[PDB]
Amino acid sequence: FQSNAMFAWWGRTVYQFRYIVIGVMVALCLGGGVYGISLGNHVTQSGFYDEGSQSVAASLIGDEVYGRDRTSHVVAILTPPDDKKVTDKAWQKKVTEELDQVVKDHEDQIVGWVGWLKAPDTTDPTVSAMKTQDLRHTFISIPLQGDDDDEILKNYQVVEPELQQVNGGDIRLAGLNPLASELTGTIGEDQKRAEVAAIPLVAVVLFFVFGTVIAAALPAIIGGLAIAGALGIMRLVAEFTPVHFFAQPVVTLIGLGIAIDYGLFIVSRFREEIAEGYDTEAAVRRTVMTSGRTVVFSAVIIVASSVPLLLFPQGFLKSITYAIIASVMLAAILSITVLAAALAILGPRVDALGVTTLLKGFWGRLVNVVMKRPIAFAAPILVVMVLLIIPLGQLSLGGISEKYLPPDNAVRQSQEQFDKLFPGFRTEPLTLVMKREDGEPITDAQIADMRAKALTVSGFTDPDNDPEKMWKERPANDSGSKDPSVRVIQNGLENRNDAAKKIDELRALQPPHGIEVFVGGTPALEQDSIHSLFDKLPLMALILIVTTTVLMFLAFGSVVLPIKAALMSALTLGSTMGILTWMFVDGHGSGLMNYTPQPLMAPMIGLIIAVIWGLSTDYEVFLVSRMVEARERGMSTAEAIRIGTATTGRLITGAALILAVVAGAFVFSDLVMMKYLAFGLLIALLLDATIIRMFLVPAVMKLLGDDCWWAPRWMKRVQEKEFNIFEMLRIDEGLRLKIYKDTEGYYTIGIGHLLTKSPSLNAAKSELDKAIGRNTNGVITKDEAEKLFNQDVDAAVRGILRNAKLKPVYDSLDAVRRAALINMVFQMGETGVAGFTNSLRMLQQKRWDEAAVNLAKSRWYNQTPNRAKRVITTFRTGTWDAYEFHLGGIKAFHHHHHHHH
Ligand SMILES: CCCCCCCCCCCCOC[C@H]1O[C@H](O[C@H]2O[C@H](CO)[C@@H](O)[C@H](O)[C@H]2O)[C@H](O)[C@@H](O)[C@@H]1O
Ligand SMILES: CCCCCCCCCCCCOC[C@H]1O[C@H](O[C@H]2O[C@H](CO)[C@@H](O)[C@H](O)[C@H]2O)[C@H](O)[C@@H](O)[C@@H]1O
Ligand SMILES: CCCCCCCCCCCCOC[C@H]1O[C@H](O[C@H]2O[C@H](CO)[C@@H](O)[C@H](O)[C@H]2O)[C@H](O)[C@@H](O)[C@@H]1O
Ligand SMILES: CCCCCCCCCCCCOC[C@H]1O[C@H](O[C@H]2O[C@H](CO)[C@@H](O)[C@H](O)[C@H]2O)[C@H](O)[C@@H](O)[C@@H]1O
Ligand SMILES: CCCCCCCCCCCCOC[C@H]1O[C@H](O[C@H]2O[C@H](CO)[C@@H](O)[C@H](O)[C@H]2O)[C@H](O)[C@@H](O)[C@@H]1O
Ligand SMILES: O=C(NC1CCC2(CCCCC2)CC1)c1cc2c(F)cc(F)cc2[nH]1
Ligand SMILES: NC(=O)CN(CC(=O)O)CC(=O)O
Ligand SMILES: NC(=O)CN(CC(=O)O)CC(=O)O
């Protein structure tokens, strides 16, 4: 695999061009934000159905031929004031004139207004039922113009202000368009609730995590930039494919928390790079190379968890998937570009401004408890979660209704009043759409055939008990082509819960010869959508689990840890969905959170499965990979677990808290779908950030310490060669496999190995042949140069340990800093290095910063600054990082002291 090849280059590059990166990407994000403000006028409310289904075809054909039903666009209940009754002919006259005026003013929007009030002397019984028995309320129907849902809704919102002022305001609007206006306005209301309640809370959590103003501010800015760029991208996407309303809040509910968490992790990694003594440029490079990789892998995991949603046919789920993908990918891009560039500019200045600026280890021991006795905690945790799965099996599913809004919502209440006062009018029948393959008309006899065949099916509502009084032809209006080759008949259902059966029965009827039959109606559309979701759930789950487990094996290098992860994520998923059913189907929580218990939107369960699985996988890989890394750390115990939970404890709690703040803003949504999604997010977050991270996954995983890392893998993951003193000096003194003359004109070879000060080259050839034990012809191989160099360092170390000024400082140093001191000795002699009494003593006392600052003041640094700066930063950090990423190549080769023979 390709660990750290491209990320090192990018880490050099962002420091190299921090200014234009921070300019270009900020320009892009702000331009995208401006462009994406227009999103909201280019979003759709459609997307809940299966557009390949037979119900949708029945809808398309029936609307084309009979005209779309616009009778439920807008119902308006009028109550005459001052206890006057609908038969008051003066009140009648004035409201007629008002309605006619608004219609005349809005003929681009209103087809007309229809009702009993238009013919109060009529004898039509259905029209007569448009007034109450007490003569105190009468409703009218106001069909609107337009040829998709969104255009109709916009027309309604255009005419609604003037329509509410009719009858002195004593008019109550209901039907599909007032409800759709309310349901789609919930989006913006949730937006501003997040703006006012979550941004300050994220600010306090950020400042608590960091402690200084700038460090806390950077992730907030990164999140804002991500929000803006992602809204821009979604608008651009809207130019080509339709984008559902619900896609806007998802950008900020899911995306904003992820953006900020990425930012915060990068910033804390940068700060700990600084605290370890690294250059700002080295810091930037190493944070992108370490934490940028895991940020990007998190992005890959979230995208991998989201893309299986694209199997489902609902445009709703597709728009949400696009939004998730756009948000998280931009968040990763921003975190390793804008943020890295900013940090490259600031350097250590990120900690400058402290708490006072006014203008307007606990982990480790808790895990040792679970560790020393695990099963006593694993078992009850593992059974409470299954008895939270038990409510799952009951789940109810249904379509959109007035009850998606809160009970105290005025529009929902106008709908409920209309249904209480005029019960017969709101119907959702099943349609039989008959289409002739040939274009010739359908005869009356063929309709009689289909009519009888339909009569063979039970469970269909029958108002009047008459064979012919059933399955009436659908009404035709002016918008319909009236094509004779297709005719529709319809009838309502007896039991609303008997639809799926009845539809199937209606689909099993052998239709007449030469015709094709599509059965539609709202129950048909809803049930077909549900069938599509239930039918694609297996493949979606399979791809989800297989992709995530493969990613997790890449991350873990084990075949048991990803399987454990998969099943614990499935387990918290089942548990959290059980809780959700407990709250939103059975209602435990309904009174406090102000929502109506009801079935759930069917695409919501696919959305929530993908979302919860993704979150579980993300948090679990972040927690577990730093326990599996403990082999770079070399500690073989199951103590990997304790250090991995302790190293990532504060970080996980901060990230979880920030996302929890954002989702807690959204649990208060007037839209029960949004409530259910935000709540699922919150429940999964608290389940994975506490009960699974802190208690379970130490427990079940101590059941297998050494049996879990790379348990059974043949060839698995290559370990990079550790750097050494040979490579260090090969950089500093060159490695030459043929004799050459150094700056002083002397015959040198290998790594700074003087052969002789003789002018005779063949004297050097003789000496090199003597040293190597063969006639070399003045050429050696790299391994021979390596052995010659090892002999030179053995001589150097002998000399160091015999020197009273160097032996103490040398003995007190680790292997890397010892190699730095030996480097100094090679370059300048024991005596030379021994002149650094102050510096050497600071090194002996592990005062790395003081020693580095003092050594930088030397004439050694002045005459050979690049080599000296490499050695000095090696003394600082105690690592090989200054050599694993150094400046150019050397040009002046000088043989070192302590050349051995
Ligand atoms: C942010 C969340 C917002 C959620 C709020 C949405 C709740 C209100 C929904 C309004 C739906 C109006 O439904 C009434 C219409 O239903 C069908 O047609 C609809 O379904 C067909 C097949 O899909 C499409 O071809 C038609 O274009 C499409 O109008 C009927 O054929 C139309 O005669 C009837 O007028
Ligand atoms: C989730 C949201 C759910 C929303 C549920 C709301 C459902 C509302 C459905 C209301 C439909 C009632 O309107 C039906 C009216 O239309 C037409 O009028 C005609 O009546 C007489 C001749 O029949 C004359 O007065 C006119 O010349 C003529 O126009 C029809 O011929 C009648 O059947 C009926 O009068
Ligand atoms: C960061 C993530 C960004 C992801 C962005 C993905 C945007 C997808 C662009 C197009 C929608 C993809 O889905 C396929 C879509 O094609 C349709 O229209 C098309 O109808 C014919 C069918 O072949 C074409 O020939 C037309 O050219 C074409 O307009 C509609 O658009 C969607 O109802 C439908 O699903
Ligand atoms: C459907 C989605 C379509 C996208 C295309 C699929 C591409 C699949 C992989 C993409 C490569 C992106 O980088 C993935 C890299 O990240 C991982 O992180 C781990 O090493 C990081 C560096 O320290 C830290 O994250 C943690 O150590 C630890 O998590 C590892 O480095 C490697 O597994 C991999 O090299
Ligand atoms: C876990 C870490 C922290 C998690 C939480 C983070 C902060 C989230 C809370 C921010 C505001 C809290 O609620 C404020 C909301 O409630 C009131 O209205 C409604 O309150 C209930 C339904 O919302 C019902 O009483 C009524 O429908 C109606 O009165 C306000 O008027 C709304 O404008 C505001 O939206
Ligand atoms: O917090 C979500 N990851 C966390 C994982 C922990 C981080 C990993 C990188 C270093 C800092 C910690 C970042 C944030 C998260 C995942 C997720 C998902 F897959 C779907 C979804 F809808 C919401 C999600 N949130
Ligand atoms: N680190 C050094 O170069 C020490 N030098 C420089 C100094 O500290 O003044 C003095 C000494 O010879 O002890
Ligand atoms: N030739 C170089 O760039 C390095 N120079 C010295 C330096 O400036 O670091 C020679 C040496 O390593 O002693």
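One is the number of the first residue shown, and numbering goes on along the chain from there.
A Cβ is built for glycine as well, from the same backbone N, Cα and C atoms used for every other residue.
Listed in Swiss-Prot:
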BINDING   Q45, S46, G47, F48, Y49  1,2-diacylglycero-3-phosphoethanolamine binding site
BINDING   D618  SQ109 binding site
MUTAGEN   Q45 to R (Swiss-Prot position 40)  Binds to SQ109 with a dissociation constant (Kd) value similar to wild-type
MUTAGEN   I199 to R (Swiss-Prot position 194)  Binds to ICA38 with a dissociation constant (Kd) value similar to wild-type
MUTAGEN   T321 to I (Swiss-Prot position 316)  Confers resistance to ICA38
MUTAGEN   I545 to P (Swiss-Prot position 572)  Binds to SQ109 with a dissociation constant (Kd) value similar to wild-type
MUTAGEN   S569 to I (Swiss-Prot position 596)  Confers resistance to ICA38
MUTAGEN   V661 to G (Swiss-Prot position 688)  Binds to ICA38 with a dissociation constant (Kd) value similar to wild-type
MUTAGEN   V662 to G (Swiss-Prot position 689)  Binds to ICA38 with a dissociation constant (Kd) value similar to wild-type
MUTAGEN   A678 to T (Swiss-Prot position 705)  Binds to SQ109 with a dissociation constant (Kd) value similar to wild-type
VARIANT   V202 to M (Swiss-Prot position 197)  Increases resistance to BM212 with 4-fold increase in minimal inhibitory concentration (MIC) to BM212 in liquid and solid media
VARIANT   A331 to T (Swiss-Prot position 326)  Increases resistance to BM212 with 4-fold increase in minimal inhibitory concentration (MIC) to BM212 in liquid and solid media
Exercise. For ligand 1, pick out the recorded positions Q45, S46, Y49, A331, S569, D618 that have a CB under 6 angstroms away from one of its atoms.
Key: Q45, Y49
Practice problem: Can you grab the distance from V661 (mutagenesis position) over to the residue listed as 'SQ109 binding site'? Cα atoms, rounded to a whole Å. | Solution: 18
Quiz item: When the Cα of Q45 (mutagenesis position) is compared with the Cα of each of the mutagenesis positions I199, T321, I545, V662, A678, which one is closest?
Solution: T321
Quiz item: Tell me, which recorded positions from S46, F48, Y49, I199, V202, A678 are within 10 Å of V662 (mutagenesis position) if we use the C-alpha atoms?
Solution: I199, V202, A678
Practice problem: Select the closest residue to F48 (1,2-diacylglycero-3-phosphoethanolamine binding site) from the following recorded positions, measuring between CA atoms: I199, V202, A331, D618, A678. | Solution: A678
Self-check item: Per DSSP, three-state class assigned to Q45 (mutagenesis position)
Solution: coil
Quiz prompt | Nonlocal residues around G47 (1,2-diacylglycero-3-phosphoethanolamine binding site), in sequence order (Cβ under 8 Å, 6 or more apart) | solution = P242, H244, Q314, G315, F316, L317, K318, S319
Quiz item: Which residues in the same chain, at least 6 apart in sequence, have a Cβ under 8 Å from the Cβ of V202 (variant position)?
Solution: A220, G223, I260, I658, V661, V662
Self-check item: Residue pair the residue listed as 'SQ109 binding site', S569 (mutagenesis position) - Cα distance, angstrom, rounded
Solution: 10
Quiz prompt | Straight-line CA separation, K360 and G361, 32 intervening residues not modelled, Å | solution = 35
Quiz item: Roughly how many Å separate the Cα of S569 (mutagenesis position) from that of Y49 (1,2-diacylglycero-3-phosphoethanolamine binding site), to the nearest whole number?
Solution: 29
